[PDB]
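A short worksheet on the structure shown next.
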Amino acid sequence: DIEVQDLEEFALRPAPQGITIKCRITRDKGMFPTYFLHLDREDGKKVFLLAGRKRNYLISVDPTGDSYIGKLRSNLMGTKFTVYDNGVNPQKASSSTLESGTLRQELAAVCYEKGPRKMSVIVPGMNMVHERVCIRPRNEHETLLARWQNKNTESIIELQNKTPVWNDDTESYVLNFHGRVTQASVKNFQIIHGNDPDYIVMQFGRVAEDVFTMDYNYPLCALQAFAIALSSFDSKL
Ligand SMILES: O=C(CO)COP(=O)(O)OC1[C@H](O)[C@H](O)[C@@H](OP(=O)(O)O)[C@H](OP(=O)(O)O)[C@H]1O
């Protein structure tokens, strides 16, 4: 019965050891769609966790604008995404902030590149106590996408979508969601680490017109996973 008291603290809290946090994203109720993330208690009740809405998507723990704990930035193309916390943008930072207290953190970055298409998820590395090693870029070469491209693999973690395999009976590339043949698309995917395709860090799939299921494990927290999933709504595909 994973505890959820402080919504902001929960949002930023990495998934525990051998525990999978299972959630459900529900879409809505010009003006942009509002996605709601709820914890799927295994006893039957839902616990609100986060609300995300395009305006860049602002992710907040307050459903009832511009107050947020997370922010999702996309490129013009919809192929490069970066998730920030609610800290100070280094470009607008004052001398006092820059070298005395601190700037905005980068919680995640996503890149949607014959075979099945690739999806790259870059997150902050974890320390020896298994807690995110805060990445607060003071410039362009310190971001998650820049480190990823420059191969500064030290404090980061390179994840990717699990490769779906062609199924002869379905005549479609498929993924296996808990044993069930699932049609691979930008709406149904799993995030793993190349070196270990058996460990599902994140599993996202649609279960209705406006309903999807999202499960996540270590090192991810609800804010990263939720933001990764929103990037799939906003992507080129
Ligand atoms: O520094 C402040 C933190 O206290 C706010 O950051 P700052 O980036 O300087 O000021 C903002 C810029 O116009 C930025 O381009 C926006 O999105 P982008 O970050 O995706 O490029 C950001 O949107 P918002 O983060 O509120 O959704 C704005 O607030």
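Residue numbering for chain A follows Swiss-Prot, covering 244-272, 278-303, 310-318, 324-372, 379-502 in order.
A Cβ is built for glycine as well, from the same backbone N, Cα and C atoms used for every other residue.
Annotation of the mutagenesis experiment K330 to A in Swiss-Prot: Abolishes interaction with phosphatidylinositol 4,5-bisphosphate and reduces secretion by 40%; when associated with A-332. When Cβ atoms from all protein chains are considered, those within 10 Å of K330 (mutagenesis position) total 23, not counting its own.
Annotation of the published mutagenesis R332 to A in Swiss-Prot: Abolishes interaction with phosphatidylinositol 4,5-bisphosphate and reduces secretion by 40%; when associated with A-330; the original residue is retained in the structure shown. Sequence-distant contacts of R332 (mutagenesis position), defined by Cβ-Cβ distance under 8 angstroms and a gap of at least six in the same chain, are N310, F340, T341, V342, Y343.
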Across 6 unbuilt residues, the C-alpha atoms of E372 and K379 lie a whole number of Å apart, namely 12
Residues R303 and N310 bracket 6 unmodelled positions; their Cα atoms are separated by (Å) 6
